[PDB]
Each structure stands twice: as C-alpha cells, then as structure tokens.
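**Student:** I have a structure here, written as structure tokens, and I will follow up with some questions on it.
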Amino acid sequence: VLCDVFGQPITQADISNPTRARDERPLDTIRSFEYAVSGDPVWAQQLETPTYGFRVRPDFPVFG
Amino acid sequence: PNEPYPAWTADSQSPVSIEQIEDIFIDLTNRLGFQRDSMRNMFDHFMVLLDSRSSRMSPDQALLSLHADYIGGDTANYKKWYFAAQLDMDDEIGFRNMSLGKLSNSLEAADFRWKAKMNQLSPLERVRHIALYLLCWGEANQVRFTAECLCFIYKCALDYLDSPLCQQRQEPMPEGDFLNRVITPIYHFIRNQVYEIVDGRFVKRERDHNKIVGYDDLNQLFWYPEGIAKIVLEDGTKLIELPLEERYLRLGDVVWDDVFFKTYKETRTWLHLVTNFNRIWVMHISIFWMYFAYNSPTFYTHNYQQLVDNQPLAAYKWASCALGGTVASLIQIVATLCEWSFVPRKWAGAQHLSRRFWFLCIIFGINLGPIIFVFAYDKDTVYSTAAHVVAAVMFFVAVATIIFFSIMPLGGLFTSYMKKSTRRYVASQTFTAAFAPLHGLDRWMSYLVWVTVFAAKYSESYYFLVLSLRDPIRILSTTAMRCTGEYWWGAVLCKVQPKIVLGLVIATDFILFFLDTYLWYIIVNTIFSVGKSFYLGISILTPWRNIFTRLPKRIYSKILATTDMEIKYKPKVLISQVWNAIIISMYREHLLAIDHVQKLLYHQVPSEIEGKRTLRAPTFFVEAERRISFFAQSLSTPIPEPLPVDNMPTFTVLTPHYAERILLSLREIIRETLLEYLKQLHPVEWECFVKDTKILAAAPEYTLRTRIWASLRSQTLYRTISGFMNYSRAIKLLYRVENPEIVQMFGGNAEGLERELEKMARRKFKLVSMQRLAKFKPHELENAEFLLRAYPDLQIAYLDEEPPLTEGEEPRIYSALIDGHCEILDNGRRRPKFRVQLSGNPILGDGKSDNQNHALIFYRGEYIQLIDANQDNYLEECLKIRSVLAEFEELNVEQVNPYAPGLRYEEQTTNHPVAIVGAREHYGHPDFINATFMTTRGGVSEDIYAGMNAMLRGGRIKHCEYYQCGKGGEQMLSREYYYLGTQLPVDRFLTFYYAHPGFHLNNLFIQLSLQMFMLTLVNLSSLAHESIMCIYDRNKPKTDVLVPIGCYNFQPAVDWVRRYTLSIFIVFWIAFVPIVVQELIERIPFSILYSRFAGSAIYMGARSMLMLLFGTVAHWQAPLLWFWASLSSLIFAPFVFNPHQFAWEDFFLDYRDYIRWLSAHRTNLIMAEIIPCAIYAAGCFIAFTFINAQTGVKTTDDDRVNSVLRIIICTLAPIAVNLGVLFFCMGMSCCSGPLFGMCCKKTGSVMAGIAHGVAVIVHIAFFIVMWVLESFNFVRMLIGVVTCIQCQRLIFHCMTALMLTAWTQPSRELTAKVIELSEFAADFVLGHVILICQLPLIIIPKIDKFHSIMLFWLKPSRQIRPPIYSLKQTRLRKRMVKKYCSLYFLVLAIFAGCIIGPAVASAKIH
Ligand SMILES: [Mg+2]
C-alpha cells in the first residue's frame, strides 16, 4: 500500500523511518529531495540503488 | 549549474569525488552499526559544509581547513583533550601560558611529532576521520552536553577500527548496536538520579542540590589520567588494563554508579564572597588601618594630653603603622581556609592548599616578629637607634607585602618554588585558564584607567579623613562624664558612653570608605569616554541634512559590492533600484499613503530622446521616519566591505516554540473588543488598510485579511516568521542587482529568472522546533498547516512516539523533520524527511535548552542566529547581513598549511578565534554563534553562562555597532565565578568585578551605612540630651575654658553629622542621576502596590523613621531636615503617580480590595549569622538605659534602680498571649472539624485580629506606665519601643535559626504560626498608618483637575470612557462606598482616641 516518490513500490521498510526503503543510498535521497521541488524526468532516470545495492562498490580501497 | 553542490561537484580540481565520499559513510555504517537514516543526515551535513567553504577558496584548502578545525589543529578540542589526558602535559601548558610574553619527553618534541604525523595523510583518510566524528556526534543524544566523554568514545572507536578484529570480521555488526550498548547506560545513569518510579510513573524526587550529579560532574572525570583509571567493569577489573583494541567491545559492561562523584560543593554565601574576591579587601582594609593608626596617637602615648602636647616617640608611630602587613597576611590565610571546603580532599589538585598554607604562615610570622621585638619594654625603657632602624625597615616591608598580595592572583602564588611532581595547580589550566590576551592601545588603556582611578581615590580620601576625624577622636577619647553609676553593675554603665559613640563613628566611617571607589570609577570612565570622541572624530553639531545629503554615496560604497565589478553602469541607476525597493516595501505594510510615495521615489518621466535625462533624483536629497533616521545614522560609521553573494557562506535561523499563539481566532477579534483597541491605537494604518481593501475587492477572504491584520499588530508566531523571511528577498534583490548580464541573457523569460533566483536563495539561507506538534488541538493543526502553505521553504522539527515493541516496556521516542514540499499522506500528515531514534524522553530539566538540543542535529551552514518567540526584523536591516558575518574575521584571510615543520606555536596568528558577536544599539547576550567552535565544546545554551564558558575555553567576544536586534541574580555561587575570581589578572579582574557584582555590593553597602548612621545618631542624641552643652567657633585659641564651668565639648560631634549628611547626599545624587536620565526623556490597586515594595525599604524605612523622630525630639540639629524630606519622599513616591487615586470611588474600591485581600560543622556555621542582630539590639538597649541612668544631674549615692524587668515583660507578653490563644483554639474542639466549619470557616482570622488588638493594647500600657512618671516628657518612650521591636525580631530570628538546623512537628508548626501572627499584626498597623496620611489630599475638590493636568505631560494623554454597566451595579457601588467610608472613619476615630485618651490621663492621673 505504501509507495515511494516516482511511484516505485516498497517491500522492506526502514527500521527508523517506516515510509522509506531499506536499501536506498544517500545520493538517491538527495535526488528525491531535488525532484520534490521541480518536476523533472531527468532526476528519476539517474537512480542507482537496484544495480549496486547498499554494499560498497567493487575495487574500494583498503585501510588500516 | 543544475547540480546539488556546485562549488565542489562542478570544479575539476576536487581531490575526492562525491561517489568516493558516499562509500566511506556506507562502510563506516556497516562496520560500526550506526542507524542508516542518521547516516544520510550526516552525509548531507558534511556535503553542505564542503560546499560552503569551497565557494571562497580552493577545495584542497577547504578540506585541510576543515580537518584542522575538527581534529588536528591548535583550534581543535580533540588535540587539547589528547594532550591534557593521554600525554599528561597540563603543567607544561600552564607554564607556557604564564610566560608567553618572554617567548614571543617535552611539549615541543610532542608537538613536533604530532605535526609530522598529521602532515603526511591522504585526503581519503582525512575524510574518514571527519566522517567518524560526525557520525558519533549525530547519535550522542544528551551526551552532546559533555564533550570529553564523546572524545573518549571517539578515540576508543578509532582504536578499534584499525585492529585486525574489525578487518577480518565477516558479517556486519547489527544495526542499532552503538546506541543500545554505549549511550543508553549513560542516559539511564543521568535520568535515575533525578526521577524515581512510583505507581508506574516518574516523579521528580527531591533532595539537596549537593547530592545530584549534574552534567559538569561527568565531564570533569575525563580531564585527568587518574580519572580514567577509576572505570571498572562488572567482574572487577579496570578498563585500562585491557589492550587498546578491545576496550570498545567491552564498553557496554561498565557500571557507572561506582564511578562518577561530586566535584564541587556549595556552602553559605559569605564564604564564597570571601574566597572569590580576596584581592579587594586586602587593598581596602590594609590602607584604612594605616590611615587610622597614623592619626590616633592617644592610644599609645604615655600620659597623653593635647594641652601638654607630648607627642609619642617616633618609633611607636612607625611600628604601629607597620601592622598593615599582618592584616593582609591574615586575610589570605582566612581565604585559603575557606577554600578547603569546596573541593574533595582526594581529588587531583587539592594538595596545593597544604603547601600554600605553610608559606602563608611563614610570611605572617616574618611580618609579626620584629614588631613584637620593637614593642618590648626592654627597648621602651632604654632608647636605641637600632629600634628606629628596625621600624623604618618594617614599614617598607609591610608596604611591599601589601602590594604583592594586592597584585598576584590567589591561584598561582608559589608554583615555581615547589618544583614538585604532584599537581601544581588547583584547577586544570587547559580548560579553565585559557584567557585571550589584549594587544595594542587597548592593553595600555586598561592600565592607565585603573592607575588614575586608584591614585585619585587614595589621595582624595586621606584629605577628608585626616581632618573629619582628628578632633572628634581627641575630644571623645579623653572626656570623663563621671557619675556614681548604677550599682547593680557599677559606674561602668555611664563612663563608657563617649567611647561607645567614638567606636560607632569609626565603624560608620569604615563603611563610608568603600563607597568612593565606585564614584571615581564612574567619573573616570565618563571622562575617558568623552575624550575618546575627539580621537574618533564624532560630530554632533553637524545638521541632519548634512547626513541625509551624503546617503546615496554611502549606499553605493557600503551596501553594494561594486569594487570587484567592471565599471559599465552608473552609480545612480544602481542606487535607485535599492531605494525604490525599500520605499515600496514600506508602502505595502500600510505605513505610508499614496501621496507620500512620490516625494521619495526616483522618476522616469523626463524625455527619453536624450540618455542623460533618463533619471532624476528625488526632492528628499536636494515609524517610517524612525527607521529612515536610524538607517541614515548607521551608514555613517565605518563598515567592512562585503563579498558578492555567490561567495557568501551559509547560515541558519533557529526558533523554539511552546504553546504560543500562531494566529488570532475570530473570538479574539470580535470579543473583549480587541479590534476597537487596535483601531484606536493604530488609526492611520486602519484607514490605509480599509482604503486598500476596496482596491482589489461571511466574507471569507475579508475575514482572513482581517485576521492577518490583527495578527501582525499582536504577539504571534506569524508576525515573527513573516518578519525574518525578509532575508530571502534581500538576497534575491542583491543577486539580481549586482550582475545584469544574467538578467539580460534570459531575454524576457520571467519565470526562468524567478526560478534561478529562488534556487540561489535556497542555498544560502535556511527552522522552528515545535515539541508539541503531535499533541495540538485541531484548530492548532489548522493554523500550523497555514504556515507551510504560505511559506513552502519553512522547516519544522517535532517529537514522535510509538507503542513499545515488546509488551510492558517503555515506548520508543523519535525525532522528525518536515517542510512545505513534503507529500501529504492519506492520513492528513506529511511525509518526514528524516526520523532518528532517541534513547528516552529528552526533556529532563525545564527550559528551552532541551528543546534546542534535539533540533540542533538538523541545522546547516557555518553560522547560527538565536532568536525567540517574539522578535521583529525589517528589510533595511537585512541588507547588511554580509557585513555582519565579516566580524568573525574568517572571510578574507590568507590560507596557510597548519602542519608546516618550521612553524612555532608563538608565531601562529590564529590561536584565539571569535565565538560570539552581539548587537548593540566584555560580556553580552549572544546573537550570532560560530557553529563549529561552539558545537564541539558543548551546546549553545544560560546566556551569561554561555559567555563565561566561551571566555574560559579561549574564545573572544565582540560587539556590532551598526546592527539592531528587534528584542521586545543571587544564584551566582557557581564554578565560573570561582574560576574567574581566583585566576584572572588584576586589571581584567577589576574590570569584571566593577561591572556585574560591584553594583549589588554597593546597593547593600548603602543600606548598611544608613542603619549604622541611625544607631550612631540615637546614641549621640541621647548623650547630648543628658550632657550640659557649650557652644564655640573655630576662632578659638589653642586652649581656654568656656563660659559655662565644667561642661563637656561635643561640637565636633555635631559637625560630623553635617559632613556625613553632605557626603551621603552627594552619593545619593550620583546614584540617582541615571534614573533621571532614563525617565525625563519620555515626557493598580493598593494591595499589589504594597506587596511589590513589601520587604523592600518599607519596614526598614519605618524603623528608621522611629529613630529619626527620637533623634529629632531629644536634640535638634539643622541637617536633619534633609533626612526627613528624603524618607518622606521615598515612602510616598509610589502613590503619587497612581492614575486617578484622588477619586473617592477609586479610593474606596481600593480600600475594599485591600481589606478583602487581608481576609556536623554546619551546626555553628548556620547560626553564626545571628551576631549582627545581637549587636544592634545591645546598642539600642544601651542607648535606652543611658537616659534612665540620670547621668546629667548630680547622682544620689548608694540608691539602686532598674528597668530591665519592664523590658522583658514588654518583649515576652505578646508571645505568651499568642501561645495562650493557640492553646485555647486547640481546646475548642480541634478534634472535630464541623464545629469550626459552622462557627468560623477561617477561624484563624479571629485569632489574628485578637493578636493585633492585644499588640496595640500592650503598647498603650507601655505609654501609660511610662507617663505615670512623665506628665510632660515624651522622648523617653520611643527608644524603649524600638528596643522592644528589635528584641522581638531577634527572638524570631533565633527561633528560625534553631528550627532550620506527638506534638514534635506541631511544635514546628506553632513556631511558624507565632511569627506569622506577629507579622500580620505589624502589616495591619502599617497599612492604615500609610492610608490615613492621604486623607487631606482627597478632601479638596480641585485635586482632580490638577492631577488631570499631569496627563498632558504624559506621552499618550488618551482616555476613553469605561464600559457601560447596569443600575444595580451603581447601587451596590454607592452602598459599598457608604460602608467603607463609615469603616474608615471608625478606624481613624479609634486611632485618634488611642492618642488623645492618654493625653487626658496624664493630667487626671497622679
Ligand atoms: Mg538580542
């Protein structure tokens, strides 16, 4: 019954914010905030959550 | 363009991309278990900071500056904590701070290694370091108030991260682990000490303040390496015994109830006063002692007599004046003894006092010895030049000791001599002794002002002291009023009266000695401030037109940043677009009519065929007036030049809200009427509004417009919100004015230009916290949604609650953020941007601080402005925002590498940043806050405490002269006062003392001196009445007998009264001048008016009036008129200005309202305060008995007589009567309520009336028994009455003092009741005594017109008729007027009879 901006649905809800997806990375939130002001289809086509997920990108350097 | 963060993402020189910054946050959240929705918020915060700092410098410098400010720099708090705790370098830091002037395994090597390590970091490691700290800070809840605990947690987490345990672990740590394991136990410890659980609810349990561990007590544990060692686990092992990589994982097993403890305890206020300000009494009392001792040879001259003029040996004179050093050495010892009760005995730093005590007593012994040698009879009987040499040396030694103890601060007297390995300082130097020094002329001015003040004061006081007291001392100390005395004690009761009078005179002058320095300080400050004007070139003689004519050039050169632009356009076309904007802005607020507009606007009318004729200046240059005048005046002072709006930083406005009104309802408009009251206050605006209404037009829109109009003139949140939204339009106006190429390149597309301007305005300007948004009434939510519809860019924060996950467990509490662009759910609520879970209820203590704390995580930018619920702002003042932000001295400075190897600490120029900027029409209420500096050292709140904390930590405070803010005591026993008093240098200490506490001390000293003078006057008048007098003038020879044989000289005693009266009159005039200055530029029922001044110079006033009357009747002196007039004016001033008090109807309505209103070691310390009452009562009793002693007349021998038993009956009879009445009330069915319910529901009033009646009757009996002896003498009763009252007060005070430290508790209740009844009885008499004096003033019929004349001197001078009421109200009014006139006249008749009856009795009775 719940849905996000751009109409895409939601299945796993966040623990602290029940109205947001669990695996959404911060850049997607920034783009959604920008889209909320002015209607632009260009903001919706730059999402990257499903292809990468919440894990870090490959070839991320190592610290120590 | 069209990017989230243009300053960083659109630059090709950025060292790290945004996609490489997001992954660091993601990895940290995975590894440490932070909440995700807080991680998003902190990512946004960090990116906004990077965008803000990159708009005026390179990204490479921005990242390095952020790292230096947050972790590794000299301005960072983390480095200070590290060096103070881990490396144990506090003593070296204090020593370096002590000797900075001479400078400008060791501290230098440690700093070198730290800089070398910090100099070779990659940018990614810097980003990780900053991100970890921000993530830790975002979750801290109430731990944000304690910076050092957070630093310790951050260090533990950083140590755990780099270990192989974290790197080789496979699965991520479960979400929410940090908050559950680390923060919740500390929150529970904080909460469980204030509240206790009963019946399932939390109730604020009560205990003395010394058994509650506040926030400051937790913080101070993490300042020392010894405090860290006290952390213990459950199994019994210490935390520090584990290796460095495992302390984080076991941080959830610490039991905090066995660790924290109290570090500072309070006591009686006089101990704090003595300890904090020891440097002042040393420089006062020591000088007074020398002045008095040098001019009183009688007390140490062998067989002294002025007639034989035998001067004492000079050796005695020099030895006596050398005792000044001993007094100073004793004061320091006494001050050190008191300090031993403030700090724990085993806490670090407490061992300095024991070392200091031995040095102080050694100095005392050194100062004491040689004087004892000189005074010895061996060198008194035989003269020796060696004794004279010893006295001459000791004089200079004493002077040097006085100076040394008057200059050096108490904390740090003998640090360099100890050289011990133990703590050499009582308090931490890093966190409590980091004052910022002064540089330049301002440093020299501070020395010069105080040197001038003290040089003037010490030279002026001696001239008056040498002569006002030389003769009275000589006359009084040698006279002998011999008598036979009273043989129950002896003749000692009469021979010591002159010496008692002399002692009282000396005591009064000692107090008078303290009032001159404030006077001289005021005078010198005024003179220097006036003189500085000629260097500043301030001109007041110039005409206002000479200011108005220069306005456009000042606007062009100080408001616009036109220096950076190429000069393509003329100044006038730029000035016009701003002047017209301001003028039109004032018009739309209904402040100007249509005809007034064209007198001020720039016009386009003239011919366009020639380009020069295009524009013409207004005739003005060839509430609106107040604002224009202030703007024109403020543009005259020098202003820093601004930056272009594409280079300015970001700032936020923060507002708290609790139960305030958002909008006025229709009932508030049409009911009582507010609308008529507003219309008769603001007419012209009302005609303007109604005229404007029909231009565009149940009348919904008209009703809404009326609601808005009424709201804008009343105290509402909408007024404040609409006031401060002028920041956005000012920024848009400046942006479009300062570069016309962007305007031109759109070519008529207005919508695109508006969108582009709004996009720019959103970046630079940003918040209201409503803690009750989930609890509003429906009409409150209806108003709240209106604000979001009117201003889409407004943000709101509120608290939200959920039912517990597991059954029977505390509910969860969250914090949410919404704004005007959020989607509306089908429930009617808006979708939150963020939700962050808290560990519990955040509001523990009352105040706005806990409201601001939970909403502080949502701010953005670099600077914060703190406002309140009701404040106002204007468009003209918002245009100068860019110049105000330049006061922090960070916008146009050179960028350097903080980690360069060659740089030394003394060569750095950015050691002390600016923390607070406060507006004025060096403490003050803060307006603008440096966010980075303040949020890393605690919260933002309490204002004066925030100022003290910022000063102590090492920041600076400045004031802005060209900005105006639309704004519209004895608890200071704190740590801050102690730290400031015991560690500041002398000049700063004097400047601080003479501003805040010196005013209150002066107000106390004046009141004390008045009572001392009254006691001296009573005793002197008694002696003068008893003695035989002689009169003489200054034309006297050296010594000759007076015409009356055998009289006693007392004329200098009379002269002293005149001199003291003149001095006190001058002091009162100087203290009253500011009230006149404040008041003379602007031209209530009796119960509350009386209650306001009750206990404030009214009871003491009457007590002084009684003694003044006695001193007047017994003996007459001319200067007593001034005191009579002053006291009468003080008593009767408040009733003069009461509106329409002359009217009979108002008078008796007030009378009715008044009448119906009537209807361990602590043991001796808590009771040592009774002595001053005992001394005063003893003085009054001696004065009373002296007249009874019959000293003036030749006394009969061996006849005994006494009157003390009369006095004890006088004092004890009313208390016994009251106790008997209470016993009778107990006997009359106190075990059955209904009898009292049926007879008198408030039966205590009957007992109160009986007590008042018997109290009057006992005084009547006093008068009768006294006038049995005296049929024509009156002076003799008043001193006895005063003695009786003072003994009553002493008994009550001693009873209360013993009470402060079955019928056991009923005994306490009865002890309270007995003083309560006497207090009520006194108040009853005092009220009528006040009222009867005003009777003749209301009798004359002409008082009405004369009082109404004063209405013309008053500014408003507006009166409207009272609302209409029915005739029955008039009938009741006249009936009550009749009743209360009769009652008033009957009471006055009783009072008059009470006096006239004994007058007849004195004749008819024996
Ligand atoms: Mg203010």
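Residue numbers in this text run from 1 along the chain shown.
Quick reminder: no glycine exception, Cβ is built from N, Cα and C everywhere.
Swiss-Prot feature annotations, pasted as is:
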- B:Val127 to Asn (Swiss-Prot position 302): In 1082; temperature-sensitive mutant; no gross alteration in beta-glucan content of cells; when associated with DEL-GSC2 (MUTAGEN)
- B:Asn295 to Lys (Swiss-Prot position 470): In ACR79-5; selectively resistant to antibiotic arborcandin C (MUTAGEN)
- B:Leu467 to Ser (Swiss-Prot position 642): In ACR1A3; selectively resistant to antibiotic arborcandin C (MUTAGEN)
- B:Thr637 to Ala (Swiss-Prot position 828): In 1014; temperature-sensitive mutant; no gross alteration in beta-glucan content of cells; partially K1 killer toxin-sensitive; when associated with DEL-GSC2 (MUTAGEN)
- B:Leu664 to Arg (Swiss-Prot position 855): In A6; temperature-sensitive mutant; lower beta-glucan content of cells; when associated with DEL-GSC2 (MUTAGEN)
- B:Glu877 to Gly (Swiss-Prot position 1111): In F4; temperature-sensitive mutant; lower beta-glucan content of cells; when associated with DEL-GSC2 (MUTAGEN)
**Student:** Fewest other C-beta atoms within 10 angstroms of its own C-beta: which of the mutagenesis positions B:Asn295, B:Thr637 fits that?
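**Tutor:** B:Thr637, out of the mutagenesis positions B:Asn295, B:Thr637, has the fewest neighbouring Cβ atoms within 10 Å.
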**Student:** Measuring Cα to Cα, how many angstrom lie between B:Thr637 (mutagenesis position) and B:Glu877 (mutagenesis position)?
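**Tutor:** Their Cα atoms are separated by 15 Å.
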**Student:** Across all chains shown, how many C-beta atoms besides its own are within 10 angstroms of the C-beta of B:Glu877 (mutagenesis position)?
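**Tutor:** I count 22 other Cβ atoms within 10 Å of it.
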**Student:** Given the mutagenesis positions B:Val127, B:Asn295, B:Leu467, B:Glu877, find the one whose Cα is closest in space to the Cα of B:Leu664 (mutagenesis position).
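**Tutor:** For B:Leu664 (mutagenesis position), the closest Cα among B:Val127, B:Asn295, B:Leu467, B:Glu877 is found at B:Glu877.
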**Student:** In sequence order, what residues of the same chain, 6+ apart, have a Cβ less than 8 Å from the Cβ of B:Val127 (mutagenesis position)?
**Tutor:** B:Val16, B:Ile21, B:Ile24, B:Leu63
**Student:** If 32 residues are missing between B:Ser104 and B:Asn105, how far apart are the two Cα atoms, in Å?
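**Tutor:** It comes to 23 Å between the two flanking Cα atoms.
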**Student:** For B:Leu467 (mutagenesis position) and B:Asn295 (mutagenesis position), what Cα-Cα distance in Å is obtained after rounding to a whole number?
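**Tutor:** Per the Cα atoms, B:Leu467 (mutagenesis position) and B:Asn295 (mutagenesis position) stand 10 Å apart.
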**Student:** Taking every protein chain in this structure into account, which of the mutagenesis positions B:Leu467, B:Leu664 has the most other Cβ atoms within 10 Å of its Cβ?
**Tutor:** B:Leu664
**Student:** Roughly how many Å separate the Cα of B:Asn295 (mutagenesis position) from that of B:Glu877 (mutagenesis position), to the nearest whole number?
**Tutor:** 63
**Student:** Between B:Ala697 and B:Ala698 the chain has a hole of 35 residues; just give the Cα distance across it in whole angstrom, please.
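**Tutor:** On either side of the break, the Cα atoms lie 14 Å apart.
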**Student:** Could you tell me which three-state DSSP class B:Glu877 (mutagenesis position) falls into?
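**Tutor:** DSSP assigns B:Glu877 (mutagenesis position) to helix.
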**Student:** Taking B:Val622 and B:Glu623 as the last and first modelled residues around a gap of 16, how many Å apart are their Cα atoms?
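**Tutor:** Logged value, Cα of B:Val622 to Cα of B:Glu623: 23 Å.
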**Student:** Tell me, by DSSP, whether B:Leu664 (mutagenesis position) is helix, strand or coil?
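**Tutor:** For B:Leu664 (mutagenesis position) - judged by DSSP and reduced to three states - the answer is coil.
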**Student:** Rounded to a whole number, what is the Cα-Cα distance in Å spanning the 54-residue gap between B:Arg1083 and B:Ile1084?
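**Tutor:** Both gap-flanking Cα atoms are 21 Å from one another.
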**Student:** Rounded to a whole number, what is the Cα-Cα distance in Å spanning the 25-residue gap between B:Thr1301 and B:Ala1302?
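**Tutor:** Computed span over the unmodelled residues is 20 Å.
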**Student:** I'd like to check the chain gap: with 36 residues not modelled between B:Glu921 and B:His922, what is the distance in angstrom between their CA atoms?
**Tutor:** 15
